[PDB]
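In what follows, a structure is listed as structure tokens, so that the remarks can point back to it.
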Amino acid sequence: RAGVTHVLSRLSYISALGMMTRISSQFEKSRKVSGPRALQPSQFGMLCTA
Amino acid sequence: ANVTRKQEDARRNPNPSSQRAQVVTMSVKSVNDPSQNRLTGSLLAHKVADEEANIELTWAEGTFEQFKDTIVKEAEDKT
Amino acid sequence: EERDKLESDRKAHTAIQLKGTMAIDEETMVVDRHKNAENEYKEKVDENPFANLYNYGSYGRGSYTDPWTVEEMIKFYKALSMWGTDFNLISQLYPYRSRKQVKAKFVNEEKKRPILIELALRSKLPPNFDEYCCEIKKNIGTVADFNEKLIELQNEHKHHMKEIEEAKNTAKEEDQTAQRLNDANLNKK
Amino acid sequence: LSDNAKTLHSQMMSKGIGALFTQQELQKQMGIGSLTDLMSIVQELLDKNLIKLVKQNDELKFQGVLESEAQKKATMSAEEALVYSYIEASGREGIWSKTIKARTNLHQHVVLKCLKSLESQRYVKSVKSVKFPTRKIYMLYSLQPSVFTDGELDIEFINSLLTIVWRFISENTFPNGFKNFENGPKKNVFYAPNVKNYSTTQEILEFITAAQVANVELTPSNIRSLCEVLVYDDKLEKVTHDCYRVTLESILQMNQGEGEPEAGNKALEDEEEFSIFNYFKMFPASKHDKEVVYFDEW
DNA sequence: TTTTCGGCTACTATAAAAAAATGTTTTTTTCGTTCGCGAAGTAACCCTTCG
DNA sequence: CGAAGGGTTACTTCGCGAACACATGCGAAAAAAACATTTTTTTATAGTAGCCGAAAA
């Protein structure tokens, strides 16, 4: 498993809050359109849509 | 039938040579120190299917025993 | 503690028949798959509390001694008047001391006293009570040089006869193997 | 032991050549269940172990030795007599170290201390093979199998026996001293080479029987056949049965010593292929294209 | 019943040439996250021929 | 008239790529052999592990 962690960016307090609470994935580098790239309607309150 | 045909095909074969004469039961092994283990319960219900079997007879007349003694038990139950 | 905390001697033997059973007793060897299976035994016996102690500074060899008995000293002067500087016999003559500590006792008694030791080497007493003490306090047989020499010669003769019989049996087995090889060569053609 | 008299019963039934009929009689004498129980106890008292076959139960094997004693060689451990019983029934050649590693799934230094503690009382008397793939050693006694009459015979007396059988077949299938010079060789060979024309036909083993050194030199006409195969693939033709025909290189390298001196008869033809003598090219002299031509490290 | 301060026991170290019984580290044999297109092994069916 | 000798189209499995910049021979049983330990002979010397008696209450 490569790329588990990350050095803590302190550009702002928003950076230190938003680099946490991050959902990384397994489909990291694959050029597929409308697959695991377009967000789904089951995200109302679950994850941020923007 | 299928095991019987394979045993009959394995009958009178010359492949069991003179190793059958010097068969020894001296193959006692130590307990499974951290190398690989025994069967150990994963197939014990699969293994015990030929060790014993009971011949249980038919019933054909049983009416009194599991009907009237059940009501006699209510005479000593008393709520 | 085996009586307290807990048959119980569930162990193995020199043979394969270990348990209970040697095998199945119904028709044939049934428990040979279980008899062929050491590290499952009785060990939950000796329970003792812990500590955080130490043994450092110097640990290993040493000498646990005491202030010596003056009656042991009188016995030592009587022994040296009777049977002198005989380190192994002196270590056996006191059979609850040891060897290096009585050697330090030898050099200590060689240090301080010339008079009684000179009179002791003057005395030349014959060793009978020393053998009396060595045969009672140890209960050793002390068979003489003729009996022990004859027993050693008989053991050497028995060992030589066993070696000669083993060599003759090996030669007979080699001759039987050569005859069996000749018979196999005759039966191969 | 001293349980009951059934140890003496086991000795009396294991005196002669035994089989399953001996155990049939032993179960036939008294009532069956007490006999089975006490026989299981006697087999738990370091005795013969049963054998699983098509037949019910067999003995192991025919003798009443009964020597393991389970506690007394130098120390007390219930692991050593086990390993001794493992090397009792090794068989013909022996047992590997990897085989005894594979069984009982133990460590290897306990096998080394078994080696030492049993070598301290002479039960590790091994027999060595010719080759050593995985140390096929440590049998019981007598150095019996030896896989070795010509295999373990290296090296000098194989050459000595080869030289003397070459001399004997050269003096049998051809006359003795007519290979030295060309002054009428062999006299119209074997007197107009017809029906005399003989060879050994077991006479070579009779000549071996005339003289040996008595170590490995009793060959049952098979090591002689092995040396026969060793000689007809280099310098003998051997038309079908036993007619050797030693010639076409025997004369040259037999009579080169004190039979072919200097100042001969005639100069030789260029590039005689069947000739190894007088081929030298340099004191140092390797300047130009002399005989330095062959294969040139391609 | 508690502590402390003086008597013995004695083993480490270096140096000696003395020589024997026994245990101590390297080697030579053997092996268990696409998709699209182009090219290369095994079958189903005709053209032709001898016994 | 039927078995056999090429001869090809058809199904299946194996080789490459995807932007464009930036600043982040190895392992594992043993085997001949060159070798030290381990002595005991003191023995000078300090003290450091462990052991009881004259001192105070």
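Residues 11-157, 165-315, in that order, are what chain D shows, numbered as in Swiss-Prot.
Method on record in the header is electron microscopy, 4.0 Å.
Cβ atoms here come from the backbone N, Cα and C positions, even for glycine.
What Swiss-Prot says about this protein:
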MUTAGEN   D:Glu89 to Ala  Cold-sensitive. Abolishes interaction with BRF1/TDS4
MUTAGEN   D:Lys135 to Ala  Cold-sensitive. Abolishes interaction with BRF1/TDS4
MUTAGEN   D:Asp171 to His  Cold-sensitive. Abolishes interaction with BRF1/TDS4
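Taking the features listed in Swiss-Prot, we show where each one sits on the structure.
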residue  : record               : Cβ neighbours (10 Å)
D:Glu89  : mutagenesis position : 16
D:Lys135 : mutagenesis position : 15
D:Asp171 : mutagenesis position : 10
Length of the line joining the Cα atoms of D:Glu89 (mutagenesis position) and D:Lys135 (mutagenesis position), in Å: 20
